[PDB]
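J.: Let me begin by handing over the structure; questions about it come next.
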Amino acid sequence: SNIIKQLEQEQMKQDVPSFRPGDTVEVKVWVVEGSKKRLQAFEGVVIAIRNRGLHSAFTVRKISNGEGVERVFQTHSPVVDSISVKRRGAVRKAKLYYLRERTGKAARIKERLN
Amino acid sequence: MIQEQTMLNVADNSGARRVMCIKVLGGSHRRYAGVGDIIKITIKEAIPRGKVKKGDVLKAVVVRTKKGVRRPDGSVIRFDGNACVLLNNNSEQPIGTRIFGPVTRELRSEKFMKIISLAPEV
Amino acid sequence: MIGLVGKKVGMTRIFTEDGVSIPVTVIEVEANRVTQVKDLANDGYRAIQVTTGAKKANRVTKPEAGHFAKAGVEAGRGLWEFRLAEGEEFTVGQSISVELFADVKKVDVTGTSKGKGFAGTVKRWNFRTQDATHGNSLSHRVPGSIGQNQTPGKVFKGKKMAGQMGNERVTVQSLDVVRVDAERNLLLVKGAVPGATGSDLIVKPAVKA
Amino acid sequence: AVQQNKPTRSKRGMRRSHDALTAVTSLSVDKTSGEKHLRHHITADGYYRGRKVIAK
Amino acid sequence: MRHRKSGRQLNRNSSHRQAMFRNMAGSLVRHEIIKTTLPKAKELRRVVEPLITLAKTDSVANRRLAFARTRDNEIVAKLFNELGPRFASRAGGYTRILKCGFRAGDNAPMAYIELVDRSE
RNA sequence: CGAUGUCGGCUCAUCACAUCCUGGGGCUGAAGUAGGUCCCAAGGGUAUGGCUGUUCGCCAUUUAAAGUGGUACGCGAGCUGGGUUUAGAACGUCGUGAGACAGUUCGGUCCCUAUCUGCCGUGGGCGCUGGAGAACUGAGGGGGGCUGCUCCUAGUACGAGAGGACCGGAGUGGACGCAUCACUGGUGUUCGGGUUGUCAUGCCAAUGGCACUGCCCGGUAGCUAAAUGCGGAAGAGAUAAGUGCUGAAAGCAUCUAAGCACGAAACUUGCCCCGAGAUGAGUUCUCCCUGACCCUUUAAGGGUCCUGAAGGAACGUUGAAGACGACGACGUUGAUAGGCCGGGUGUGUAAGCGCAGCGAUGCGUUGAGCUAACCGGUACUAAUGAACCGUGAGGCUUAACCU
RNA sequence: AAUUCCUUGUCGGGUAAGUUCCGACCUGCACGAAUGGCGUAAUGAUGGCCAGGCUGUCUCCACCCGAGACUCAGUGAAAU
RNA sequence: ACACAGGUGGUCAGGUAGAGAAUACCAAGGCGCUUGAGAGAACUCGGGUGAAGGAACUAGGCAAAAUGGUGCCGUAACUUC
RNA sequence: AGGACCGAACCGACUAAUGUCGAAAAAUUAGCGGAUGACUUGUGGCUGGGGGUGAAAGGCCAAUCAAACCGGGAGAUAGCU
């Protein structure tokens, strides 16, 4: 809709680096602890990307000190601050859910390297 | 998304391995327990010489759910297993000492400063 | 006090500074204009009749046209009305805008719910399903007993059964207004109002507070 | 699941009240051939709004 | 409750459904005019018309699609050669629907469907 | 006894008050907290499992509370068939035996397309007094009414101390209900792709058919929840139990007989929905029609010719509207539906061709190719001009005002 | 106990909780030796019970694909 | 009793894959089952899928889901060996 | 070798669902048991009603069984409706 869309691009952020599923990403979060407005990091591979304009959002899986944690992220959310790609993976499927039932050597993805 | 009969995992060296949720606490006819909830659990699998033993019935708080949680932004944090922290069946005060895995920011309610003081993540 | 007559335009969300993703309904509210004003002199109650939008010459009837002509305001599809509260006043033709809400805190939305059509009890009244196993026969989702026996020997009026869900002039209350943009006639509320995008909605100030 | 008393003539008359089958009560004459046909229907011969479409 | 949905079930399981349209496809092209029940006709448009759009641009790739769909070597020949150029100008609306009456035995509302050109 | 299907469970409930919880009070062997007991009060709420055919009961764990009964020990033309309550068989026991036992044990067909009442929805006809179109008032009816916990007042009042408030204010919960897809997901046999077997398109290549969509992977629109908003109320009137003021009868005393004031989730409102078939059929605004003539038991009469208005209906395109009707939008003066163009979305580097490799295959061309329902536009196609229904100024009496 | 009315006997195990189950106890209402007693590998569309797996059985149901149900046309019953 | 989803002995019996007369796809050959057209409500029958949990269901894991093939490895109590 | 194992034809009929004025007066769909034997089947024979036959249920004996069907005693008798 003319209404909605004009209204949409109002909040849609611009400086979003392009990336594809399977690309290892570093994400910075505006986490706040009462007063301490910190900028915590979070690095896991991207396993799915949703492109719905202002509602676009991706998700990353990180195997940290224990077991897997799948955290989605509203792309244009102010809570996320920075997005740096670290390694561009070479997969050939939009959604990588199948990573869930595998771990370690059984998991490691390829490298795209162009 | 924990409820009765759910079979969780212990998030600390408390003395057990695997447990079972026999009762959600708080409110009549409560259906589900999530990250910040206290549940009555029995013990289904103890560690040979732990501080507890198979067949005990004590309160516990879950810390991770496969169902995940939701923040004021719309994001969610789905873990890969259902994990809980044991408590004394009389006065909460976590039993174990060291806690494995991360937990969540939505657990600080002042009566768990012991917990978040131990969490190695989030 | 008197509200306006917007239109459901879709649903969106507003990212606050902290990231609180307030889901909002975008209700376009054109400049409603007064056509007829009623008074205690004739009708015993004081109220104003408004309109919005526009019709087509080939679809605007003779009776309708004359009524508008009496007010000199172009035919806007529909003719709603609002009871006054005696603390105000109005004159014919006034192109009232969304300016009213730019000062309220909470408002109330009225509209026609989605037409689910003929719907069974499980969906209409959340009746609990019968066991779909253990020998159950042909009665997996039927209502189940609806009376007692010879003593009352009849079905009590008001009994919940299957029928038509929807098209009800439902009303939500206490909805928080998020932001108001007069620029393109935008009333942004927090919540989820009744109707299908493109269906008219009556908004007015929250009563309870 | 059966009637108790046998319904009378009066009743089935009332039941059959709405079974009236109204006729077309509307006939369209072609602007060119001057034939009777249903609105938005090619003529029996095969013309339509002046045109000779069916060719048969 | 099919709100906002689209398509037509036509009392036919899908495999059976896509079957006839493919068969009904060539027939509409092989003869350039056919008789059929109206509801079907309205639906047939949503298939054959887009097919013509395909043929407009001749290409080894397209030809294969025209064979992938409609599984007809002949219609492909009838396409890309005659129907392609003839409709070069028109933007859509490659078909016409005419109400013709009711089928004898079962009062099915027949209707004619024919290509817009239909003129030698 | 020419048939009233009988326990329990599931489902759906509805009423009573002899009230489990929540509300308001009196007394106390009531300090406070927590209770005992009695009075008023039926609005709302009023468990999850283990064991048993179980009602019951016991136990484990909760909860503000896990009420007591009536309703053919509610409810089989709604389900179940465990129990009981046939025919088989065995144990104990009784009997010489055939057999027998609220003694036991294993197994053992539960039919019915709804005429009427009722009830949930939704239409047609006519009435509403000339007709038509919209908008309402509003009698009356219905829905909803639950409550925890934490914090503040305040570790204050009380109290040896331990413990630990009333009143009042704020936040956050559980259960129930309503609305909605923005977010998270489900589905998504009309979208993309991988792949087994086999058949066919002359063969390669490339595709299609069938095998539960062949098996699978993801997936738009819708729909939907576990997802996301909001709701219960505050206030007012009249009271119950109860507390009172003044105050005689009865020089006193006394809440009462005069008079006056307080006082609960109950009652009437307040909030939401239906609703003028409310025949007591209401009100407002606007629109349309103001021609001749015979007959007669000359009567709110019958009849003929010429006109048929507003509007409606029918037909077609149709819809987040829909079982059918109905309801909303559109009908060339057009964006109503399909298609087309562009974009989005999804799937994941098509085909063809060149190169390396013995080959399977990889690489470049290429984030290409293909895209359902989605968004913005575009009359290319289809929504034909007319005809059909509907009239030609609207009774009598009386009164108040204009002639 | 396929047998025990009392009886859900008492004790132990299994379960957060076990009138069923498994092991003992003898107080055998009213077991008992070819109307056989007591064991028993294997077998069994056999009775009871527990555990792993798996799952819409269930919390609590949602969506979708088809065949009826619904409408139009032809034919056209029945119990009562 | 019917142009009725039932019952009726023997004989012949190709290709591909497959242990196979199973089964999947075909050949020869023979059929689309003698009411159809629309719509795409509740509800019923057959089906498919399903977040988290996983027998809490229930008289009872009834029903479904699930396991499923060839070859090598390995395999207890008990036993009439 | 086997009243041996697995599993089609064949034979049988444990469970669930549908059906119940049914497609059918006992079947269907999906799974279940046996499957070289006390097996199963075609054709023709023999046994007849207080009799037959029975791996025994009072089971079967032409949709009929604690005494078949058809005709006759016979208009049995009916303190009952």
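Looking at the header, which is where the method is noted, we find electron microscopy, 3.2 Å.
A Cβ is built for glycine as well, from the same backbone N, Cα and C atoms used for every other residue.
As listed in Swiss-Prot for this protein:
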- B:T97 to A: Reduced RsfS binding (MUTAGEN)
- B:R98 to A: Reduced RsfS binding (MUTAGEN)
- B:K114 to A: Reduced RsfS binding (MUTAGEN)
- B:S117 to A: No change in RsfS binding (MUTAGEN)
J.: Under a three-state reading of DSSP, tell me whether B:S117 (mutagenesis position) is helix, strand or coil.
T.: helix
J.: Using the alpha carbons only, what distance in Å do you get between B:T97 (mutagenesis position) and B:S117 (mutagenesis position) once rounded?
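T.: Pair distance, Cα basis, whole Å: 11 Å.
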J.: Rounded to the nearest Å, what's the C-alpha distance separating B:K114 (mutagenesis position) and B:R98 (mutagenesis position)? Just drop the number here, would you?
T.: 10
J.: Per 10 Å Cβ neighbour count, which of the mutagenesis positions B:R98, B:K114 ranks highest?
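T.: Result for the most crowded candidate: B:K114.
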J.: In angstrom units, rounded to an integer, how far apart are the Cα atoms of B:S117 (mutagenesis position) and B:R98 (mutagenesis position)?
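T.: Rounded to the nearest whole number, the Cα-Cα distance is 10 Å.
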J.: Look up B:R98 (mutagenesis position) in the DSSP assignment and reduce it to helix, strand or coil.
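T.: It is coil.
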J.: Per 10 Å Cβ neighbour count, which of the mutagenesis positions B:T97, B:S117 ranks highest?
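T.: Of B:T97, B:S117, the one with the most crowded Cβ is B:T97.
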